[PDB]
Amino acid sequence: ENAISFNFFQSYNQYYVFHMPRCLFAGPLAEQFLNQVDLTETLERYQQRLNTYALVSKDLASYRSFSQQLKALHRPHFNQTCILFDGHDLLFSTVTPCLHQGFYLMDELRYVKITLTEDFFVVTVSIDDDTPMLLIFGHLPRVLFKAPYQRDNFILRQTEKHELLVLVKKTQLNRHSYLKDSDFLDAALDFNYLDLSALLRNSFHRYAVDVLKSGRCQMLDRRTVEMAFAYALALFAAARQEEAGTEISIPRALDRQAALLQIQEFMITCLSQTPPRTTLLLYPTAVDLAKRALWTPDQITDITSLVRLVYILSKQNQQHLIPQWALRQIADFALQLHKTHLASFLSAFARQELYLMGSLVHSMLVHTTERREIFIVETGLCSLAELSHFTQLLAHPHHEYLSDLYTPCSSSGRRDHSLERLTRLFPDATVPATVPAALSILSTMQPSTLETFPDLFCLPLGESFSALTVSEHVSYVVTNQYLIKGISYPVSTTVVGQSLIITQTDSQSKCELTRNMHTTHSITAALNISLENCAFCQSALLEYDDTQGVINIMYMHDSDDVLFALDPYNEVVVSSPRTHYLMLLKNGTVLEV
Amino acid sequence: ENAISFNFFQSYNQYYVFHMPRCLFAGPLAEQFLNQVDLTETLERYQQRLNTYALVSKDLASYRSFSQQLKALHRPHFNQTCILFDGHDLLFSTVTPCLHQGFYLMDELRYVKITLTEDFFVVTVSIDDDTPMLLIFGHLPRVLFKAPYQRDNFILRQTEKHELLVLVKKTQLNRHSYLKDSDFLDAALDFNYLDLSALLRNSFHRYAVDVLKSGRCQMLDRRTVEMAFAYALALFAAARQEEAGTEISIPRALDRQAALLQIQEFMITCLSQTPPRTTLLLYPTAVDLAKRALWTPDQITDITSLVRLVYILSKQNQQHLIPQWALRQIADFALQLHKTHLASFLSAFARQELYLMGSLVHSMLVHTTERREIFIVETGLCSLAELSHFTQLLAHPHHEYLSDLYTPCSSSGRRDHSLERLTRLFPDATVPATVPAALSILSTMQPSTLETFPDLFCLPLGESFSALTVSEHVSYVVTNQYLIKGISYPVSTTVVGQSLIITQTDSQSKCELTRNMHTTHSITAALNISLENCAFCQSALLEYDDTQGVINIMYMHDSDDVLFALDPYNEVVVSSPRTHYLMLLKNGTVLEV
Amino acid sequence: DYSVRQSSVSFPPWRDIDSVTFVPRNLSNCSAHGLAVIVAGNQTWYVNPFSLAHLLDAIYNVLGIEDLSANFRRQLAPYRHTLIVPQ
Amino acid sequence: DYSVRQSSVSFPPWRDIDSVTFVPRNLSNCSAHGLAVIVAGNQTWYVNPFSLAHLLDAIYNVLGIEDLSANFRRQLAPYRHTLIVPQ
Amino acid sequence: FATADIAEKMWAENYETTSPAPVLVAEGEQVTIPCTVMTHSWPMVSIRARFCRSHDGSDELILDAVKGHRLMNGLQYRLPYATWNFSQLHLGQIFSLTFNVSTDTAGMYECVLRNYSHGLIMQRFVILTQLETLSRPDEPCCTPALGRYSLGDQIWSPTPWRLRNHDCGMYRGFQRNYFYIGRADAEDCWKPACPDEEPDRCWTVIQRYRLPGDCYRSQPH
Amino acid sequence: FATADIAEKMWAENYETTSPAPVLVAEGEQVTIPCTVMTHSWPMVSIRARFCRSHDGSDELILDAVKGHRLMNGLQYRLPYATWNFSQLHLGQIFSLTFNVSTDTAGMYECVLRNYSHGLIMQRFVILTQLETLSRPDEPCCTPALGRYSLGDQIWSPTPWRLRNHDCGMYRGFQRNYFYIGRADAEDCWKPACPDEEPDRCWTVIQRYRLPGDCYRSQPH
Ligand SMILES: *[C@@H]1O[C@H](CO)[C@@H](O[C@@H]2O[C@H](CO)[C@@H](O[C@@H]3O[C@H](CO)[C@@H](O)[C@H](O)[C@@H]3O)[C@H](O)[C@H]2NC(C)=O)[C@H](O)[C@H]1NC(C)=O
Ligand SMILES: *[C@@H]1O[C@H](CO)[C@@H](O[C@@H]2O[C@H](CO)[C@@H](O[C@@H]3O[C@H](CO)[C@@H](O)[C@H](O)[C@@H]3O)[C@H](O)[C@H]2NC(C)=O)[C@H](O)[C@H]1NC(C)=O
Ligand SMILES: *[C@@H]1O[C@H](CO)[C@@H](O[C@@H]2O[C@H](CO)[C@@H](O)[C@H](O)[C@H]2NC(C)=O)[C@H](O)[C@H]1NC(C)=O
Ligand SMILES: *[C@@H]1O[C@H](CO)[C@@H](O[C@@H]2O[C@H](CO)[C@@H](O)[C@H](O)[C@H]2NC(C)=O)[C@H](O)[C@H]1NC(C)=O
Ligand SMILES: *[C@@H]1O[C@H](CO)[C@@H](O[C@@H]2O[C@H](CO)[C@@H](O)[C@H](O)[C@H]2NC(C)=O)[C@H](O)[C@H]1NC(C)=O
Ligand SMILES: *[C@@H]1O[C@H](CO)[C@@H](O[C@@H]2O[C@H](CO)[C@@H](O)[C@H](O)[C@H]2NC(C)=O)[C@H](O)[C@H]1NC(C)=O
Ligand SMILES: *[C@@H]1O[C@H](CO)[C@@H](O)[C@H](O)[C@H]1NC(C)=O
Ligand SMILES: *[C@@H]1O[C@H](CO)[C@@H](O)[C@H](O)[C@H]1NC(C)=O
Ligand SMILES: *[C@@H]1O[C@H](CO)[C@@H](O)[C@H](O)[C@H]1NC(C)=O
Ligand SMILES: *[C@@H]1O[C@H](CO)[C@@H](O)[C@H](O)[C@H]1NC(C)=O
C-alpha cells in the first residue's frame, strides 16, 4: 500500500506495472532534484539552450588527450559546505561538503571562486555579474547534466585519470578568447601533475614569475586564469598524496606545506581584497600532530625548519600553539641575518628565508615584542643597494621560483616609493627600460598588513608614509602629513609647501586618527654623542635630503652596528650640506646628527 | 412643502416654528459657507485659536485713528478672479472678481502678493511658506470673521472712511517686528491720501528713495513692506478718482497714469523676478479712448505728452495701437537730447524724460529699427562724466522723486560695471564712503530686458558684457568671452589670460549660444580715415585700455558728432600709449584708429 | 455632548437636513445657556448654539436678509452671546 | 499536448502523485515515439517521455540503484532516445 | 491638538536629487502621489501640499508612523474627496494620496517625516496642467517635444501624444501660448479655461526646469 | 523567449545616490522590497537579484510595464513562495517583492527597467542577517550602536534593540564576532548557524558602508 506505480500499458485489457516502494523516494533529495527541471519543455527548447553554450570542437580548441604516469593521526575533513551549480542551466544543483574559497578583485564586476570536492573541483570565473564560465576537473559523475545532452562536446582536455569540462555562453567568447588557443594549460597538464614538488616548479611559479614581471596582477587575463587553475590543481594533488597515513619525514612535509601556503598567500595578495576566512586546508599531517610530534623530542635542530613550522602554524589559524621561546630564536636568526648582509643586497638564500619571516609577523597577534623586533629588521634591510640589486635582478630571465623575486622593500613598513627615488638612484641616467616601470608596481602592491599592531592599525593605507618599530615602547611614523595622534616633530620642507613630518608614539597605546596640530616639538641636535652602555643601541637613522624625497632609512641594533654606520668610509654617512642625518633613539628623543 | 423648519421648542406639547423656504438656500453660497467651519468644536478650541493670533493693543502698536478731508467711455472691470482667504482660520473664503498681482523675490521662500477689490484690498506677506501675515484696508464687511470674535482687537489703524485690519501668528513677531513700532505707516495714512498727486510725492517715492539708497531691494524688510502697502493704497486711490466719467484734461490723465505705471515698474524691478501678466490696470480713461480721442485731432503737439502716451499704451499691453510715425518722432527727440547733452552729465529734465524712453523700448516688439535707434542712444550717454555726476548726485538728500535718480548707465546695454572702474575714475583717491558701494548695486540691478531683440535674447544675463545696436543691419557685442555666434574679433588682453572680445552680428538673424572659436578675424587699422558722404556716421567708438577694464564707449550719429569726438580738445580722445581707440562702423568693419 | 464629526462631507448640507431645533437654558442644563439639534434622514446631530447662530447671521448678511431677519434674529438673540473676549 | 505548468510548486512532488504511465509509439501518434502521463488526486498531467526517463536515470544513479535497475531501465530503454546531438 | 504647523523645517540632502521633474497631466484624471520612507524613529509621517492657484501657507495630512491611522487632515477644504493610503511593509512604510487633478488642485506635494514640532522634507512632486510659452508676433508657432519621464530635469507628461496648445492674448508684445494635455473631450473640442494669474506660487520652481524642444519662456535670474 | 540576460547594463546617475544603505533584518521575518518608477517607455520592468551565499549570475522577475502581468520568473529555484505585486498610479507604477528572509535569501535586489535586450539599473537594496567583526584577543568585546535608518551610509536595522552577537572561532589571531538580530526564539536562546564562507558575493559592497560605534572590520583597498 501507498506505493507508486510505474506502468507502460501492456494492453487496454491490462497493463504491466512496477510497484516501487515510496520509501526509496522518502529522502528530500528526490524533490530538490525534480524542482530544478521543467518537464514540460519541448525538444525545441532544449535545442535552443544548447545553441547558446559554445562547444569544444566547434567553438573552442579541439579536444585532445594526455597520458602519463600520474604519481610523485586523524585525517582532515571538509568542515564547510556549499551549493554547487546553483540555478545553472545544464547541471543539477547539489549540496555537498566542499572547500569553497572566493577571490574578489579590485573591480567589483570581477571575481574568481575556487571550489573543491572529494574527487573533482570547480573553477568559477565571473565578469560583470553575468553567467560565469565554469572549469571542472576530476572524476565526473555519470548523471551530472540536467538533460540528456552529448557531453563529448564539453570535455576540453582529457588526462589519464581525469578530464576537463568547460561551460561558457557563446556570447562570452569575446572576452575569454584564450580558450580558442591550443596552448591553454598545456604546461600545467601535459606531465605527471601529481608530482607536487615538480608541479609547483613547472606550472604555478612559471605563471607567477611572468605575471609579476608583466604587472598583470589584479586584472582578469589569460595568465591569471591559468594561475588560478594551476593553484586549484595543486590543491587537488595535495589531497591525493597518500591520505591513508604513510610515515613521513617531517622536513619534507614542512617544505610541502610551506610551498602550498606560499602559493595561497601569493594568490590572496594577487587577486583578493582580503584573505579568505576558510583556511584549514587539508594536509598530510594535521598541524596539531606536527606540533606535538616535533616538540615531544625537540627534533627541531635547524632554524629554517623552525621558521617553516611557525609559518605553517600561523597561517593555519592556530596562533595559540606558538610558544614564546621559538619566536625569540626566530628573532635571533633575523638579527644574525641583519648583521650578515648589512647595507648590501640580500643573497638568494637570505631572500628566500626572510620572505617567510616577513610574511609571518603580519599574521599573528601574540608576542608583539618579538614581532616588532623582526618587523624593524625587515624594514631596515631596504638600503638603496638592495633596490639597485633588485632592479638588476628583474631583468634576469632565469627565475624558476617566485621567492627569488622577494625584497624587504616591498612588504615592510616603507610604503612611500615613487619613480623619482628609483630613477635618481642611477648615475648612468639609464635603467633597463622595463624595470623602472615594473618595480613601481611591484613595490606598490598592497599587502595592507599593519592591522596587527595596536598603535598603527588606524593608519590609512593610501597616503605615502614610513613606519618603524624601533623597540617595544617607542614607534616612529614618518609622513608628509600629520596622520595619527602623538608627538610630531616637523622637519625642513622637502619642497616648499610639503613637509617631512616625524611622528613619535608609544606602542602600548591604541592607534588614533588625529589630524590636528599638537605637540609640534622642535628637532634637537647633538654632535659629540655619548655611547655609555650603548644608549644609542636599537636606534634608526634617516638621511633627510632638503630638496627631494626622503631616502635610505637604516636601523642599528648594537653598538657595533652604529659604529659601522657612522664610519663614513662605509658610505653610510656622507655629510653633504644638502642632506641631513637624524637619529631616532630607543626612547622618544628625536635629534639631529 | 420641502421647506426647512427652524424651531425653538415653545413647549413639549407644541413648538413654534419658522418655515423658511429652501429656495433661499438653493444657491451654492450656503454650501461653500458651511464647509469652512467645524460646527462641533467647543469654546475651548475657539479660545485656543485666538490665543495664537497677536492682538492690536496687547502685542502690536496700540490702536489710533486719523481724520482728514479725504479728497483730491466705458468704465473698466476686474477681468480676473481670485479666491480670497483660502483655508484661513479666522476668515471666510469667498470667490470674487479682483485684481490679483504677485511678487516673488530672489529668495524662493519669500513673496508679496497684492489683491484689490471694489471696496477693500489685501496685502499678503509670506515667509518660509508658513501662514502669511495679512494687511486689510478699506470698508470691511459685517460678517468677515468665521467665529464671533472681538474684531476690535485686530484693527490696527482707523481712518475717516476706512479701517486697517492686521492678522499674524504670534510666533511671527520675531520677524515682522516693525508692527510694534508706532511710526508704522504714519507717513502713508496721516493725510489726505486720496490726493494721488500729493500721495506719490509724500509716501511712495519717499520710501523708494530710501530703499534705493540703502540698497535694501530684493530683501523683505520694513521699508519694502511699507512700499508695497503704499503702492496698494495708491492703486486703491486711483479707482476712487471719479469713475463716474467726469471730463478730464488729457495731459493731466497722462501724467497720472504715467506716475502709476512708473510705480508699478519700479516695484516689478525691485521686488519681483518677472512682471505680472495681469496688467490692464483700471484707469480714469480707457487706453483705447485716450488713443482715439487724441489722434483724431492730433492734439498731442508736445513731445513729452507723446512719449507719455506711448509709454501708457505699451505698458497696458496694447502694442498693436502704436503707429510708426510717433515712434519716429520719439527717436528724433532722443537724437535731439543726444546732441544737447553730449559727453556731459544729464540735466534733471533730461534724466526724467529719458527715463520713460529707456523703459519704453524694452517693452515692445514692433518697430525694431526705431527701438534700436533709441537703445543705442540710451547706451551712448553713459560717459564717465555721467558716472561722476551720478556719484555726486547719490549723496544729495534733496531727492523728492524717484525719477531724478535714473541714469542711462543702469538699464542700457552696458552691464559690466565693477568697483574698479568706479574707483579709478577719481584722482582724489577718495569717494564719499557710502556712494561707491551704493552705485555698484544700483547699476547692477537686473532688468534683464535684452529679450526684446531677436539677435540678443540668447545672451546670458550673468556674465559681464556690452551691447550696441549701432544700426538696423549690424549689432556689436563686446565681451570678455565668446558668448554668442557671429564674427568675433579678438583684441589685446586686458590681463594675461583675459581678453577683450568683440563680436559682430547681423540683427536680422536669430541668435544661438555658440561658445566655439570661429571667424576669429584680426583687427584692421586706418589713420587718414575717409569721411565721404559720412561713411563713418552712425558709428560707435571705444577706447580700449590694455592693462585694465574697458571704459567709456561713445556713439556718434552724424558727421558733426564724430568731428567733435575726434577733436582731442574736447578730451574725448587722449591718445595715450596704454589706451587704444577703435571704430565700429555701420557695416561689419572693426578697425583701429 | 456633540455628535462627533470625522469628515465634513459626512456632515449634511442644506440639501439633506429637514429641521433645526433649539432649546434655551430654561430647560437645558448645559453651561452654554442652551443647545441646538438638527435632523437628517436617520441621522440627528448635536451642535453648539453660538457658532451656529453666528453662521446664520453671516449667511443672512451675505444674502442681505437683514430686512426680513428682524423676528428671526431677535429669536436667535439668546444664543448669539458668548462673544469671545480675548481671555 | 502537455499540461502547462505555470509554477513549480503547482507541479506535484512524489508525495502526491500515485501512478506514472507510458505509451510507446506502437499506439501513440506523437513524433516522440511515445507519451507519458501521471496521476494526481486532483488532476492528471501530460509529460514528455525522454526528459522523464533522463530524470529517472539520474535519480537511480544518485541513489546507486543500478544493481536493481536492470529490468526497469531496460523497460525505459525505448524512451531514453533523442539524445541531443548539437544540431 | 496633535501638532501645529512645522516650527523648524529641514531638508534631506537627497531632496533636490530625488524630486521628480514637473509633470503635465490632463485635467479630470486620477493621479496618486507615491512615496517610500525607510523605517524611521519619527512618530508621524505626513504629506504636505502647496496648491499653485490662489493659496498660501501649507496644509498637512498626518498619519501615524506605524499603524497607518489618520490623526489630522488639513487637505479637506481643497480635497474633499481625496483618499489616502498606508501599507505597512516591514522594511519600510509606504503611503499615498489620490485625487482628481484639475485647475484648483495642481501644486507641489512633499512627503514629510514629522513629530510634534519638527519636520524633515524628503521628496517633492510638482503637478501642472497648463504651461506658459511666449511667441514672437510673426514667428511661426513653436513645437515642443514632450515625452515620457526619461530622466533629468526635462518637464514630461505620461501621455505626451495628447498635447495641445492655445493662445490667451498678448504680453509685452509677445503672444502667450499655453500647453496642456487634452483628449478629455473628443478630438480638439476641449479647450481649458484661460489661466487667471501668472506668475503663481509655482512659477519659481517650474521655470528652473528645461522644456525639450525650441521655445522661449521668461526665466528666473 | 520573452528576453535573455541583460547584455547592455546601464546605471542611472541616482543609482548610488538613492540606494538605501545595507539593512540588518532578523531571520524569519517577512521583508518586502518596495520600488517606485516613473511612467516610462520601457515595455518591461523587472526585479534583479543576487543572493550572497553560494550564488553566481543573476535571476530576474519580469513584469509587463503597464498591466502588471508576469512574463518570466527566474527567482523560482531560490524563492518558491515569493509573491510579487503591481499597483498602477497613473503618474507612475509601483511593484514589490515579498518573501521570508533567511540565510539563503540575503543579497542585493535591484529594480531594473527592461526591454528585450537592454536594461537600466535604478536602485539597489542590500539585505543582511549576519555581519562580521573582529576583536583582539584581550580587548573587551565591542559594542556597536545600531539604530533605525536615520540617514547616510550607516548600516541600520529596523529592530536594533533585538541585536545579539556570537563568536565563530579565530582568524589570523583575531576573534571573529558576528552581529545579528535575534528574538526569533525566546530571549538569548536563539543562535544563528555559523556562516560557511567569507568573504562572499556581497562582501565588496557591504564593507564600503560604516558601522556606527567602535568596531574593526577588514575593509577593501
Ligand atoms: C522631533 O524630532 C527632533 C529630531 O531632531 C527632536 O530634536 C532633537 O532633540 C534631541 C534631544 O536629545 C537632540 O539631540 C541632542 O542634540 C544636541 C545637538 O547634538 C546635543 O544635546 C546632543 O548631541 C543630541 O544630539 C537633537 O539634536 C534634536 N534635533 C535637532 C535637529 O535639533 C525634537 O525634540 C523632536 N520633538 C519632540 C517634541 O520630541
Ligand atoms: C531597448 O531600449 C534601448 C533604449 O536605448 C534601445 O536602444 C536605443 O535604440 C535607439 C534606436 O533609435 C537609439 O536611438 C538613437 O541612437 C543613436 C545615438 O544617439 C542616434 O541614431 C540617435 O540620436 C538616437 O538616439 C538609442 O541610442 C539606443 N540606446 C542606446 C543606449 O544604445 C534598444 O534598441 C531597445 N531594444 C529593442 C529590442 O528595441
Ligand atoms: C632618552 O635617552 C637619552 C639618552 O642619552 C636621554 O638623554 C639625556 O637628555 C637629558 C636632557 O633631556 C640630558 O640632560 C642628559 O644628559 C642626557 N643623558 C645622557 C646620558 O646623555 C634623554 O633625556 C632621554 N629622553 C627621554 C624623554 O627620556
Ligand atoms: C564698410 O564700409 C567701408 C566704407 O569705407 C568699406 O571700406 C572699404 O574697405 C575696403 C577694404 O575692405 C577698401 O578697399 C575700400 O577702399 C573701402 N572703401 C571706401 C569707400 O573707403 C568697407 O569695406 C565696408 N565693409 C564691408 C564688410 O562691407
Ligand atoms: C476678459 O477676459 C475674457 C475671458 O474670456 C476675454 O475674452 C476672451 O478673449 C480671448 C482673447 O484674449 C478670446 O480668444 C476669447 O474668445 C474671449 N472669450 C470670450 C468669451 O469672448 C476678454 O478678452 C478679456 N477682456 C479684456 C479687456 O482683457
Ligand atoms: C568544524 O565546524 C564546527 C561547526 O560546529 C565547529 O564546531 C563548533 O566550534 C565552535 C568554535 O569554533 C564552537 O563554539 C561550537 O560549539 C562548535 N560546535 C559543535 C557542535 O561542537 C568545529 O570546531 C569545526 N572544526 C574545525 C576543525 O574547524
Ligand atoms: C474622479 O474621477 C474618476 C475617474 O477618473 C471618477 O470616477 C470619479 O467620480 C471622479 N470624482 C471623484 C470625487 O473622485
Ligand atoms: C489603497 O489603494 C488600493 C489600490 O491601490 C485600494 O484598493 C485601497 O482601498 C486603498 N486604501 C484605502 C484605505 O483607501
Ligand atoms: C513566512 O513567514 C510568515 C510569518 O512572517 C509565515 O506565516 C509563513 O508561513 C512563512 N512561510 C512562507 C512560505 O511565507
Ligand atoms: C499585494 O500586496 C497586498 C498587501 O500590500 C496584498 O493584499 C495583495 O494580495 C498583493 N497582491 C498580490 C497579487 O499578491
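We number chain E the way Swiss-Prot does; in order, the residues shown are 33-253.
Note: Cβ is positioned from N, Cα and C throughout, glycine not excepted.
Under the heading of natural variants, Swiss-Prot lists E:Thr35 to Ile and annotates it as follows: In strain: Isolate 45J. Summarising the environment of E:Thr35 (variant position), the number of other Cβ atoms within 10 Å of its Cβ, over all protein chains shown, is 18.
Contacts of E:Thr135 (variant position) defined by a Cβ separation under 8 A and a same-chain sequence distance of 6+ are given as E:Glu59, E:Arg85, E:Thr161, E:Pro224, E:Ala225, in order along the sequence. Under its natural variant entries, Swiss-Prot includes E:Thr135 to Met with the note: In strain: Isolate 2J, Isolate 10J, Isolate 29C, Isolate 27C, Isolate 18M, Isolate 33J, Isolate 45J and Isolate 14.
Recorded in Swiss-Prot as a natural variant, E:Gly139 to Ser carries the remark: In strain: Isolate 10J. Shown in sequence order, E:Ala81, E:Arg82, E:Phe83, E:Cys84, E:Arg85, E:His87, E:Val158, E:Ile159, E:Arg233, E:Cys234 are the residues of the chain, 6+ apart in sequence, with a C-beta less than 8 angstroms from the C-beta of E:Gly139 (variant position).
Annotation of the natural variant E:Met202 to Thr in Swiss-Prot: In strain: Isolate 2J, Isolate 10J, Isolate 25J, Isolate 39J, Isolate 45J, Isolate 29C, Isolate 27C, Isolate 18M, Isolate 33 and Isolate 14; the original residue is retained in the structure shown. The Cβ of E:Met202 (variant position) has E:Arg208 as same-chain neighbours under 8 Å, each 6 or more residues away in sequence.
Under the DSSP three-state reduction, E:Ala218 (variant position) is assigned to coil, being neither helix nor strand. For the natural variant E:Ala218 to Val, the note given by Swiss-Prot reads: In strain: Isolate 2J, Isolate 10J, Isolate 25J, Isolate 29C, Isolate 27C, Isolate 39J, Isolate 18M, Isolate 33J and Isolate 14.
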Residue pair E:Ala218 (variant position), E:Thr35 (variant position) - Cα distance, angstrom, rounded: 47
Cβ under 8 Å to chain B, applied to variant positions E:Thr35, E:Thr135, E:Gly139, E:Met202, E:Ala218: E:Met202
CB contacts for E:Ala218 (variant position) [other CB atoms within 10 A, all chains]: 7
